[PDB]
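> This is the structure I have questions about; it appears just below.
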2 protein chains.
Amino acid sequence: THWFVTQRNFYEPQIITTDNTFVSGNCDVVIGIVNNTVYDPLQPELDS
Amino acid sequence: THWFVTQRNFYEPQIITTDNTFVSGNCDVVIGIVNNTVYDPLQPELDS
Ligand SMILES: *[C@@H]1O[C@H](CO)[C@@H](O[C@@H]2O[C@H](CO)[C@@H](O)[C@H](O)[C@H]2NC(C)=O)[C@H](O)[C@H]1NC(C)=O
Ligand SMILES: *[C@@H]1O[C@H](CO)[C@@H](O)[C@H](O)[C@H]1NC(C)=O
């Protein structure tokens, strides 16, 4: 029901964030890519 | 003409940032160092 990121060797999920991820290129390149709402921890801290 | 940071074993350049570089000391102690702009993502993000 919800996507997470975990270390490969012991199941301990976390929210998918721009601190837990990095970017290259665009979605039409990766074969088997998926849609997901990636948290940017700066946006609440700019708005509030 | 421009300076990039890239992974050692496959050329894939990135504009040099505070997310890709760490800091120590000052520019006098290093040998063969050069001047270039470091992109700080936070200045556009605060000013937006
Ligand atoms: C991820 O979401 C995007 C939209 O944000 C999907 O893009 C659609 O792709 C279909 C097939 O070509 C088009 O008919 C739609 O018009 C597109 N939507 C928009 C808003 O442009 C994309 O297909 C989704 N990918 C996955 C794997 O779910
Ligand atoms: C590299 O070697 C040249 C001599 O060929 C010297 O002039 C230059 O200052 C050296 N640069 C660094 C970073 O060591």
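To match Swiss-Prot, the residue numbers of chain B are left as they are there, and the shown ones run 1100-1147.
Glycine too: its Cβ is placed from the backbone N, Cα and C atoms.
As annotated in Swiss-Prot:
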- B:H1101 to Y: In strain: Theta/P.3 (VARIANT)
- B:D1118 to H: In strain: Alpha/B.1.1.7 (VARIANT)
> Using a 10 Å radius around its CB, how many other CB atoms surround B:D1118 (variant position)?
13
> At the level of the C-alpha atoms, what whole-angstrom distance separates B:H1101 (variant position) and B:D1118 (variant position)?
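One finds 18 Å between the Cα atoms of these residues.
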